[PDB]
Amino acid sequence: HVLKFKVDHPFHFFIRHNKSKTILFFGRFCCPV
Amino acid sequence: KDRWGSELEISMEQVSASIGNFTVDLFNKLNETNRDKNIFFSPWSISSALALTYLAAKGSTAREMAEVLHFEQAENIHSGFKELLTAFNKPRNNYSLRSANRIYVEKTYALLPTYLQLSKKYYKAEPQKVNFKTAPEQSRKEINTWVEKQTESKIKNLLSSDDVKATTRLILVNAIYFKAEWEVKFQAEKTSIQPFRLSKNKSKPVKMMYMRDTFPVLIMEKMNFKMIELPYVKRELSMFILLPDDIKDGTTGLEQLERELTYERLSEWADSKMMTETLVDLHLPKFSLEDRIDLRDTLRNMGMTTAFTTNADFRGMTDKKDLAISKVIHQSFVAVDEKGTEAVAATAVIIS
């Protein structure tokens, strides 16, 4: 059965250039607006 | 053999590793004060600007910067930055990714020609003479206009009146812009208003995007979290999301994760052999963040101190020992929606 991945509470996120594995942007989202 | 290719890939790996280590160190420092706030930054932009500054640094000023920014394992960190910059700026038609650097210098202040040629070589930074002495506002505005152009008009006023002064002699600026569609886009039809839980006792509405599709997922049962990779077009870039299994503490639910966060851990999780393609019911908020900060105090708390004092040694760019970093302004923006993501940032290292 399908895995639930519900992003409805604080998380870390980053945008990566995959070949080099360089993190271009990093953040934590914990507080809407 | 291709020792040239092998060397340059090692160079790039050094800078990527430095940026990863610096990302976690910086976040951990920012988090000490701001435990309950959104944080968003481009470690690429911050490190690039400070690397262009490091190029001019000497003695303990340089050694401190190298330690904080994690440049220690590199014989020529500037080469790795060059090669990464070239890779990011490579011409393409499937998405937007670009980064640029620039040197703004007091027209009366002479810089060493070696610094300028190396800055051009490694960072593609050209010098622009400006009148800081008797025209700070005109100089500030032209800088903000360049940054506006590099950021697709998302960062319109990087520097404020308090930042640029008559005493300002040099401003080293990096900008980065990214915009790409998801490999698989969300259908706006399936987006609905749902609660986002800030804590066990607090929630606010967000537009929650939804799709059912297959993504790489790492399930870390014993540390109560999951991580997902969300590829952009052709999977050349991705957004990674690290999500605790629930809110199992008295604040954000991230206390344990943030306590145990290291780049070693982050890195091995992101590329884990156990992160495999999984059919997922994915709910992701449509969200945007903006942030602006003077990193001076933060960087001093991390161990970069001398550069911000009268004993600062930037004799890589000048024969006079009369320069010191006054401010490190960083501004960032990101917007996540059904089509993809737009992300952009700039860093100004202000030297007096």
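Residue positions begin at 1 at the first shown residue.
Every residue, even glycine, has its Cβ placed from backbone N, Cα and C.
Feature list (source: Swiss-Prot):
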type	residues	note
MUTAGEN	B:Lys121 to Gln (Swiss-Prot position 138)	Reduced interaction with DNA
MUTAGEN	B:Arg197 to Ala (Swiss-Prot position 214)	Reduced interaction with DNA
MUTAGEN	B:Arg315 to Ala (Swiss-Prot position 332)	Reduced interaction with DNA
MUTAGEN	B:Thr341 to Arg (Swiss-Prot position 358)	Strongly reduced inhibition of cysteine proteases
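Remark: B:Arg315 (mutagenesis position) has B:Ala56, B:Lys58, B:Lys321 as non-local neighbours, by Cβ distance under 8 Å and separation of at least 6 in sequence.
B:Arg315 (mutagenesis position) falls outside any helix or strand according to DSSP and counts as coil. Taking each of the mutagenesis positions B:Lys121, B:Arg197 in turn and counting other Cβ atoms within 10 Å of its Cβ gives the largest count for B:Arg197. In the three-state DSSP scheme, B:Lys121 (mutagenesis position) is classed as helix. In this entry, B:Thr341 stand out among the mutagenesis positions B:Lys121, B:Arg315, B:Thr341 as having a C-beta under 8 A from a C-beta of chain A.
Separating the Cα atoms of B:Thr341 (mutagenesis position) and B:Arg197 (mutagenesis position) is a whole-number distance of 23 Å. A gap of 48 Å separates the Cα atoms of B:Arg197 (mutagenesis position) and B:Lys121 (mutagenesis position).
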